[PDB]
Amino acid sequence: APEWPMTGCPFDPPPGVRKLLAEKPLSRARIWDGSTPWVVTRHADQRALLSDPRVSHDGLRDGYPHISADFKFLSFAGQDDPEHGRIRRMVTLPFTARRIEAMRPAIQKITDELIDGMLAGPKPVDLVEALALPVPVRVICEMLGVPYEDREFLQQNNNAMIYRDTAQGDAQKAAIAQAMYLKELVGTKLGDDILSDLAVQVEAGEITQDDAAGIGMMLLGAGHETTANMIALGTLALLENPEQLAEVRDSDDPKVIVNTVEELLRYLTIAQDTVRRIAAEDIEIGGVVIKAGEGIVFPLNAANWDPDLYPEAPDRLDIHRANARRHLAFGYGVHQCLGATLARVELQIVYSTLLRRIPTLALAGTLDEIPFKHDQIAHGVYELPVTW
Ligand code: HEM
């Protein structure tokens, strides 16, 4: 059983992963804890399994293929229905299309302010620090109903939980600080925002104040690093594909920014193999039998380069790929990304505004000088020096 997970093509999935996808759609791999879960590479099969009620997201179950030991420790996103949906229903409305369309001015203002700071400051500048990290956490603060004046505090806490050079002890203090704060804010709300909605539930007896705070925390975590990685990696992908950058920037067709975000989501699949399940019952698929209690690993980045679905050079960026929106970058089934509409719309605004306001944007060095997050689960770059 090969080890899992398996450099000068840094955007591309690992070579062994492309090999599996091509010749062993379903196979076993040994992960960090010595278990050998199934690896499911095909887009079709990921959809099949992820929407099969025999497939469980319950990380307390023996066999569950946790991403790493730390994720194992932590152990609504890690639960099955009915409790998963009971909780998800309480935070569904603010993420719906209409409500996210209604956030466009707020996301646009956040973006323009941060581009104002870039443009007043030195160059080159790290796009990660200047834009990619601040936007998503600021947007989520606003949906939560975090007062403007506590913004920087929540941002630094959340940043601290993301940095490689934060010592775990400090990351945990930062996490403790977020929870205490959110719990306090929920007590306060007892507004229009998520925490007010959650305060209603608290007041109704449906969840505790602690639970309210945990949900808040979870939305904070979930929506931050992922979106940041997309901002930074997505920008870099555009800068490495200049003819396509120019089009996204300069096209008069509003569909192009829309397509570009989907093709970026598909091309980069930053959530990689973070999607994990366990079979609750035996499941027969693709001529093998996944047995009850066996783990299942979903390399979304394999599915999104699947030639059954993306036959025309899926290993190249093509913003006109007519098919891109079929990607599974936000996963699939009942745990499909709650923020998927928000993310789409955040990236449309960030990429378009970044390129229209900084039409001379340029990588300050070259691709090979960029430090990628090869050593992590979520794909991305530690730093992105840009100039103009
Ligand atoms: C590029 C941006 C994003 C990507 C690639 C992404 C990816 C994903 C993926 C793959 C999952 C599925 C996890 C699983 O099945 O185990 C997921 C779930 C989730 N995402 Fe995102 N996400 C993004 C942005 C956001 C944002 C902006 C938010 C919230 C504000 C968010 C909140 C969530 C939540 C709450 C879940 C759990 C859904 C559930 O279990 O019912 N995400 N995301």
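Shown for chain A, in order and in Swiss-Prot numbering: 16-21, 25-93, 99-213, 217-414.
Per the header of the entry, the method used was X-ray crystallography, 2.0 Å.
For all residues, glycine too, the Cβ spot is worked out from N, Cα and C.
What Swiss-Prot lists as heme b binding site is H75, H107, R111, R303, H361, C363. In sequence order, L68, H75, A100, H107 make up the list of same-chain residues 6 or more apart from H361 (heme b binding site) whose Cβ falls under 8 Å from its Cβ. The DSSP secondary structure for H361 (heme b binding site) is helix.
Quoting Swiss-Prot on the mutagenesis of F89 to A: Very low epoxidation, no hydroxylation activity on FD-892. Taking Cβ-Cβ distances under 8 Å and a sequence gap of 6 or more within the same chain, the neighbours of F89 (mutagenesis position) are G77.
Sequence-distant neighbours of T300 (mutagenesis position) (same chain, six or more apart, CB under 8 Å from its CB) are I85, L326, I403, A404, listed in sequence order. In Swiss-Prot, the entry for mutagenesis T300 to A states: 93% epoxidation, 13% hydroxylation activity on FD-892. The structure shown retains the original residue.
Swiss-Prot gives this note for the published mutagenesis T300 to V: Full epoxidation activity, no hydroxylation activity on FD-892. According to its DSSP assignment, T300 (mutagenesis position) is coil.
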In three-state DSSP terms, the structure that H75 (heme b binding site) belongs to: coil
Where the chain breaks for 3 residues between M21 and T25, how wide is that break in Å, taking the Cα atoms? 12
So which of the recorded positions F89, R111, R303, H361, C363 sit close to ligand 1, that is, with a CB under 6 Å from an atom of it? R111, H361, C363
